[PDB]
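Single-structure report; data block below.
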There are 2 protein chains.
Amino acid sequence: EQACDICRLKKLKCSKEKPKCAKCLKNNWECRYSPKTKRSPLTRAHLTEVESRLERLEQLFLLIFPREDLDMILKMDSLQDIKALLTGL
Amino acid sequence: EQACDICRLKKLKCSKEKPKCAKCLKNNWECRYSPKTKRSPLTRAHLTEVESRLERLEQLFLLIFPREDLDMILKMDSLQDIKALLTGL
DNA sequence: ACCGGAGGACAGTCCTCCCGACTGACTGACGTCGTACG
DNA sequence: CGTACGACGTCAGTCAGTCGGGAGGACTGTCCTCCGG
Ligand SMILES: [Zn+2]
Ligand SMILES: [Zn+2]
Ligand SMILES: [Zn+2]
Ligand SMILES: [Zn+2]
């Protein structure tokens, strides 16, 4: 049922046999069944919890930045830089 | 499929006919079919838009103020409280 | 080879709506008091 | 004066109705695998 890391990336049918499978035995390959990777729950209640948090921060930032491209700031990645910027408060 | 407003509110089978229906007609009430309520899409792309912007507003918030404040805002429902928070600077 | 997307089992929504519990109201029964008669 | 009967009032029990938890289930959209171009 779970396919192997590689068959997964290569997208071919997996034989699925453990410990090494079809191809991964053949091409003498590093065959892993990596564990099931978590996501946050897609439920309505959780969408809504997260939308309520986002609204409140969104509101708090309308007052910090009444003037624009908050989105400019939101895209930056550098900490010094962002902080150099803000010290134009 | 859609039940009338009153049957919905009361949770009894609706006849659903046109215009009115059995119990609004009988019981003497103004039977309505309200529009479905617009909600946000519960897709994964959309939960991720929203979790990942909330995260980045949290990251920026923390260059400006202490983490203990993050936690307060993330819970406030009152617009005076979100603003006062900011006023104690 | 490689990878866009078809295919499909599955996760979880989001409707209408049946069913059970709880509360209120109404009716009946009993008890107590008051009046009348011996 | 004392006893008995009737009437009224109060309490309990039963039934009905209504808010509610939530079952049922069609459906929306996920999130895998792996086809075939
Ligand atoms: Zn494999
Ligand atoms: Zn393998
Ligand atoms: Zn109806
Ligand atoms: Zn109706």
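By Swiss-Prot numbering, chain B shows 8-96, in order.
Header says: electron microscopy, 3.3 Å.
Placed from the backbone N, Cα and C atoms, the Cβ positions cover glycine too.
In Swiss-Prot this protein carries:
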{"type": "BINDING", "residues": "B:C11, B:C14, B:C21, B:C28", "note": "Zn(2+) 1 binding site"}
{"type": "BINDING", "residues": "B:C11, B:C28, B:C31, B:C38", "note": "Zn(2+) 2 binding site"}
{"type": "MUTAGEN", "residues": "B:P26 to L", "note": "Loss of DNA-binding"}
Cβ neighbour count within 10 Å of B:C11 (Zn(2+) 1 binding site): 23
B:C31 (Zn(2+) 2 binding site), number of other Cβ atoms within 10 Å: 19
B:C21 (Zn(2+) 1 binding site) in three-state DSSP notation: coil
B:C31 (Zn(2+) 2 binding site) to B:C14 (Zn(2+) 1 binding site) - Cα separation in whole Å: 8
Secondary structure at B:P26 (mutagenesis position), reduced by DSSP to three states: coil
Cβ-centroid neighbourhood (8 Å) of the Zn(2+) 1 site, B:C11, B:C14, B:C21, B:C28 excluded: B:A10, B:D12, B:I13, B:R15, B:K20, B:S22, B:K23, B:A29, B:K30, B:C31, B:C38
Chain-internal residues near B:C21 (Zn(2+) 1 binding site), provided their CB is under 8 angstroms and they sit 6+ positions away: B:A10, B:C11, B:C14, B:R15, B:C28, B:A29, B:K30
Inter-residue C-alpha distance, B:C38 (Zn(2+) 2 binding site) and B:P26 (mutagenesis position) (nearest angstrom): 8
Cβ-Cβ distance under 8 Å to B:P26 (mutagenesis position), same chain, at least six residues away: B:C38
In sequence order, those recorded positions of B:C14, B:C21, B:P26 whose CB lies under 6 Å from ligand 3: B:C14, B:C21
